[PDB]
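Some notes on the structure that comes next.
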Amino acid sequence: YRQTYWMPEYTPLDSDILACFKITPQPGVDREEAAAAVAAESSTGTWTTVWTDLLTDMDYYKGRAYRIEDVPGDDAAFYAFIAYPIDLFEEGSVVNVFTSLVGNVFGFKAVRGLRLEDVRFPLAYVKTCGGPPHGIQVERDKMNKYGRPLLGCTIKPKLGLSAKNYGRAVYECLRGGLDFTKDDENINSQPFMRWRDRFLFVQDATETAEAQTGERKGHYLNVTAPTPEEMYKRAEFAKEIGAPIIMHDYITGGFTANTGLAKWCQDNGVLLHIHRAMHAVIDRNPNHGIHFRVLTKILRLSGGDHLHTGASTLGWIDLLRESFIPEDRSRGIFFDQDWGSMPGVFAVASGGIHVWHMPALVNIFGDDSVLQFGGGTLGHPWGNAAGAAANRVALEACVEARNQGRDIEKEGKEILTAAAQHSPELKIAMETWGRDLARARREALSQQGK
Amino acid sequence: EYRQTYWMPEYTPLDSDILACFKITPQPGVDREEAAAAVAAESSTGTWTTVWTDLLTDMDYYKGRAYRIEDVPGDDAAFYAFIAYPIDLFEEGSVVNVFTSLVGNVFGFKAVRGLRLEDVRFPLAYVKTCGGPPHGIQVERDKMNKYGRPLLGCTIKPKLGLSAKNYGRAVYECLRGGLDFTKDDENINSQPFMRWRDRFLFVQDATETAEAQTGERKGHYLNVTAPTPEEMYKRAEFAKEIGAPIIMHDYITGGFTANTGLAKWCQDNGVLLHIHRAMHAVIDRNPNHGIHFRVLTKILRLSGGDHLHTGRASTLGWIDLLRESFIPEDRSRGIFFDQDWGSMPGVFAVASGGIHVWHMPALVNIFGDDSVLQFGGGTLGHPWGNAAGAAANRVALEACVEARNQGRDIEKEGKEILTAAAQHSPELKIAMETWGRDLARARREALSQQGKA
Amino acid sequence: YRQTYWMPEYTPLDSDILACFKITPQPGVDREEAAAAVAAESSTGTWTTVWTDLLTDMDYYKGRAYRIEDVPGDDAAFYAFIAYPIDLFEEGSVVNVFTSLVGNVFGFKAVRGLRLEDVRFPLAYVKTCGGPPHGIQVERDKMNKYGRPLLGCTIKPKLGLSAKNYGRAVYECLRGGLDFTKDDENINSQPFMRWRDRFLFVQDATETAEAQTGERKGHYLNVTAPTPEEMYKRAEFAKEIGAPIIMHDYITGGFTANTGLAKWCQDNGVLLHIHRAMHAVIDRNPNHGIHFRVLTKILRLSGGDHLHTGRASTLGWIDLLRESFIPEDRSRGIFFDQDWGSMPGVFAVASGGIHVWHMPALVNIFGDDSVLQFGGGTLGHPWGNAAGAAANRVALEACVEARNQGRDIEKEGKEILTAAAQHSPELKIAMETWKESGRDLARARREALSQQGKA
Amino acid sequence: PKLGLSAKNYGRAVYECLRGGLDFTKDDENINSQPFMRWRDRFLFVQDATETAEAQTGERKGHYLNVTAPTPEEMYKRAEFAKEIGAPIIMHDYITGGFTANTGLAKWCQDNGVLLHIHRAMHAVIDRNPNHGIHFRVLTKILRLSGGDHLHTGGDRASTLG
Amino acid sequence: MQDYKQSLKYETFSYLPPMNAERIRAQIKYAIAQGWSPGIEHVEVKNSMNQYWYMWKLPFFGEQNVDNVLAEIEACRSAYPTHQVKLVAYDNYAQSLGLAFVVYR
């Protein structure tokens, strides 16, 4: 392997895809044979040479291991940096780039563990992908929502609710002050709630709550389906009935399906909320799998307008949202990632948060985020509308504080208690439970280029 | 806390229930009943909380519930939770929804160190809702006119850099040599150096030319894996438009939605569907955290394919899962539930990956007739060309099958059989120098005379 | 026939389709051999075993008689119980199941009479069929109607009425208090009232009465048609114009058409009212033909949202139509457990010469999840269709308010109706005009299986 | 600016213009579907601007939405969406888009009641040198036959009036 | 339990008590400090869901005097006392509004 595939003097081209693999080799392997093996197994599949290879330019069509680094800690693991000429891949196909990097090497017997940490998508390849159907800024304009994170509520129980009872919980949430409610990942078209009936009553709920609040309202109607035809049919019905946003399970429904849904959403002006169902099967083992920041770049190319994003955390949020993200090893960002004009994707926070988390969530995620309260909304003692108002008051007072200059996370309890003197719903609720870097680069480049 | 609602050791599963077996490695503080219960809740009704909306529903029917706990032989850190799910929790005919429901949330549960889905029991009433293989083994054999032996394939290398016409030339040489199939690699889609439509024209040209010169049906797994469903289907239609018998898909990297749709399209159009399991090792290698390949095997059979790559004990476990009509429980092979497929057809097991003439006796002895044997370098690497390597492998496969049919022990007698055939075959001789169903049939007989008894 | 098709030790598998045939044998044939013949004639129909049979697995691919019982109070007839493996049939095709069971054997000369009494559709086969497009609970939610049986009128005369006059009767009925009016089963598209004109004026009537009452109205527009293309064209026009409900004659139009129409109704959100015209040709003779409870099951699988249900047997097939699980009960002609699972249930429809004086017995026999369709009992009111509709609607509610209060509404019938007329002049005039647990079992079993599973 | 305005900020300028008293606003000949303002977003917010200014003035309003596009599929897709949302007039660069696209677009526009504003982008590459090229009055006749409801026409006065 | 009281809303800060002159001021100070250009808009109450409000004057580009904005807000509220009045802060890098909110409902 090392003869052909370890190329330490190779400086990558701006058009190459680059991959950073954290290799954990067996005790008797030299780091360069392992790095050259991973370059070869993720590009040409072999070490040998048969007569058909000599019909081709073997020097151009191969991945190159071009640098090896230590891992702070695990002295039994090293980072292997690999370059792939842009021509190994079909344009506009996260499916083909993804297949090529991870479709084969991860069974390699010669390593104890393989972990794909990051992938440098060159700007020449980004420009071939459809990207977000709309992206953060177009979505704020469509929904007419500026100055705060958006608020959402995943409806529960995921199971056993009729369409109409389901619509009831949606209506009571949206009228309370939440921007969005959300179908669960597992809600597709089950016997207790067929999709067509759910879509109708949810849309009823959405228009009734919108007319009673004068704020635009959304609900992520989940179109994840058994086949592309069913997926598209469901997306078409949401458009026919006026629904402004739909949802897809991009990993379990799949990249081919999702890339297609994203492009249909842009063709049809339908916002697209993305769920990362099953990411943890893949991204949780720090020694074997694919890191969620790779999964995050895949989705932005493929297409999403929202994405659930759970140090590392704030790295992949930048990757999801900003125009340029500089290399930052302290955040596991191993390469500069340039996105150009490809719009960024709303970062979605979820999982067991309530009013007490509000000051931190506004602090950490910033304005261009969606904050999704499951039980934090429904579990309010006075019902869904009261808990939506509580969450909306808390969010808005944490934002007014931040704007006023205060350390919202330290003055958290104080900010909240003061605004609860104007909102019973909030007070009872308390009792129950990157950009500047990207723009600095644009200005600098506008003045003198390189 | 989950234990009270989701731990039901008194529950006996209905025959219509989906069952799962998780290998749970709990954190040091958590005891087994509570881990099993959390897993069951986080993969069905994803909470311990009772909010008012739950009281609108029958919380007792609409939940997964853990019903049995077991030790893991030789691992005290881990244990098995067996969990039952009412058939009503899932969209019918949608492995996308059963997959999402089972594995789309629970794997991030912080109170567990490692979670691994070992097996899933699909009830007959849910199997009958899924399309299954577009043809399956026996129908494909009829269409292709091949009986009494494993099928033979070769994957074209290099995977990168070949023009459409150069590629078809390696295909032609292989096929005319006696191989039944050739194969696009998983990464072969539509890259700048070989656009997909050009590849399809020249491969099909090679397929027709080799079929004319041999008198045996030929095919080449044309890869329709694509960025979008629209591109996938367009590529599939063109392969039918030109007369190709078989196409190919990367069901995991393209996705379960696209693949179910492709299988449906294939069955509606008479095109065989060869399935590649790319990415699977990301998921099924680590024995403490992920999804075992035998689960990935069952989802493919239900989603639809006519061939699946299958790669000791577990390996032939999931082969039986892939091909046979009924597979009884067997923990010696990692089969944790009886799996009844009914009349849903079996899928060819495909063996590939660094194999040559010398592996033939073991391959025939292990996979049997209803398998495809894929040779990478083992055909391209022959020193007289592709045609001769194809012939060498074809002769060595046939000699093993004739030897097996005759009562010989083809593994114990591997060298002798191949040598005795080497004498009538210069291609094989120099190539030698360079390098279960009984059970399902028994149960069907018994259930025919006695029924339920 | 006997040695291969009589299997008294076979126990049916849960995947099996089961049939119960009442056989009246010819004088000189034994019961064993006649059961085995009915099983063979309704599955393999072999009169001579030939070489192609030996190419197949003959033990699997055959119906089999597995039990025989006496017919209580009839020594000349007996019950033959037959199992068919699920593989004998095309999935999701009542057409294929029907044809297989009843397409050949009723002409068996060696029997004096043959009557198919019941069919056990196993869950694993139920899951392959589309079922009702909506079902009782979805429909109630779509129409925003709860706590009382629904009320309909069938427009008469069936013949001679222009599209506009026909809409006039519809308008007068709907505005007085009925939820539904109905096309007769013969009303398709005849010269005196072309269907497109009928649909337009009925929809106009529907909308006008709906605006004047504030309750959702509907009218079962009959799309029974010469051809599937005409059937689907008529259904599409009802959706185009806003109509919530359509009607099909599923027997006379036929199962292939009906199954496709139910699929289309679910895909388009149109409710589907099913008329059982022709059934008495098939199901009236107790010795020869197909019992209506089979035809009930076929319709639930094929698809419908209402079904006309027209004593002990009657209450039995209503359960089969509406409930999620129905236990065996020979006293109500139910010969096998029938599990429907999550497949929704269907509104039962009562029609045929009923007026206000039947209302207590109707609310009491049928309960809430039913439609009470008044033919002449609404139109015949000496004050018109609106007053007749209001009278029926007052009588319906007062019987519901009585029953919710605990009263024996059927015994105290003439009293509840009389206290009601003291506020509705329309109900009073109508009273001088004309003279004179299935749910709980299903719930008990779902809860039982929910806590214990197999027990 | 022809560059860098989002769809919504673009619509704001259109709205403020239209309500002022102008009958039409206009995409620039270079405005097609650039990354800072995708065409669908632009059409929606322009049409919103158009209707809002029309309702506030009681005078019919238009905005030449520019359907110039890389292929005739894209051109026709964008034209239909303009009719679909109610826009009364669109716009095409007949010379740089080309006479085949334009004659086809003119025919579509007559079949669909949509007015067609024509931009003579690039004419001066062709019609400026008085000793080599094609005089603009030729391009003027071509456009009329090809089809347009408006054409940009301005020189030495005599020829211009001509 | 207390019963939630439904009423119309107007997006950011409208679930908070109205703003005097001091709390408005801190919002204009935030915006100017973020590099955003403040602007003022107004529209009849029944049209507040319109995407395009009437613009008061032009955006205050490069403007760094909070009191200059505050006064123009007052000046707009005087010109249209029945109209709603909104404060927006144009962000030129993102082509978005860094902030918007109604000051008089």
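Think of each number as a place in line: the chain as shown, counted from 1.
From the backbone N, Cα and C atoms, a Cβ is placed for every residue, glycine too.
Listed in Swiss-Prot:
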type	residues	note
ACT_SITE	A:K156	active site, proton acceptor
ACT_SITE	A:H275	active site, proton acceptor
BINDING	A:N104, A:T154, A:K158, A:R276, A:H308, A:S350	substrate binding site
BINDING	A:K182, A:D184, A:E185	Mg(2+) binding site
MUTAGEN	A:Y60 to R (Swiss-Prot position 72)	No longer binds N-repeats in CsoS2A
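Sequence-distant contacts (6 or more apart, same chain, Cβ under 8 Å) of A:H275 (active site, proton acceptor) comprise A:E185, A:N222, A:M247, A:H248, A:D249, A:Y250, A:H308. When the neighbouring Cβ atoms lying within 10 Å are counted for each of the recorded positions (A:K156, A:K182, A:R276), the highest count belongs to A:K182. Classification of A:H308 (substrate binding site) by DSSP places it within a strand.
Closest to A:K158 (substrate binding site) by Cα-Cα distance, out of the recorded positions A:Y60, A:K182, A:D184, is A:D184. Within the same chain, residues at least 6 positions away in sequence whose Cβ sits under 8 Å from that of A:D184 (Mg(2+) binding site) are A:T154, A:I155, A:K156, A:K158, A:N222. Around the Cβ of A:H308 (substrate binding site), a 10 Å sphere holds 20 further Cβ atoms from the protein chains shown.
The binding-site residues A:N104, A:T154, A:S350 differ in how many other CB atoms lie within 10 Å of their CB, and the one with the most is A:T154. For the recorded Mg(2+) site, residues A:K182, A:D184, A:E185 set the reference point as the centre of their Cβ atoms, and the other residues of that chain within 8 Å of it by Cβ are A:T154, A:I155, A:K158, A:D183, A:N186, A:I187, A:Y220, A:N222, A:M247, A:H275. On the backbone, the CA of A:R276 (substrate binding site) and the CA of A:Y60 (mutagenesis position) stand 36 Å apart. The Cβ neighbour count for A:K158 (substrate binding site), using a 10 Å radius and every protein chain shown, is 21. When Cβ atoms from all protein chains are considered, those within 10 Å of A:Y60 (mutagenesis position) total 12, not counting its own. Each residue contributes its Cα atom, and for A:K182 (Mg(2+) binding site) and A:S350 (substrate binding site) those atoms are 11 Å apart. The local packing around A:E185 (Mg(2+) binding site), expressed as other Cβ atoms within 10 Å of its Cβ over all shown chains, amounts to 24.
Cα separation, A:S350 (substrate binding site) to A:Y60 (mutagenesis position), rounded: 45 Å. Between the C-alpha atoms of A:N104 (substrate binding site) and A:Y60 (mutagenesis position), the distance comes to 20 Å. Across A:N104, A:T154, A:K158, A:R276, A:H308, A:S350, which the record gives as binding substrate, the greatest C-alpha separation is 37 Å.
Those recorded positions from the list A:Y60, A:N104, A:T154, A:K156, A:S350 that have a Cβ under 8 Å from chain B Cβ atoms: A:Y60, A:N104, A:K156. Under DSSP, A:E185 (Mg(2+) binding site) is assigned to coil, being neither helix nor strand in the three-state scheme. In three-state terms derived from DSSP, A:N104 (substrate binding site) belongs to neither a helical nor a strand segment and is classed as coil.
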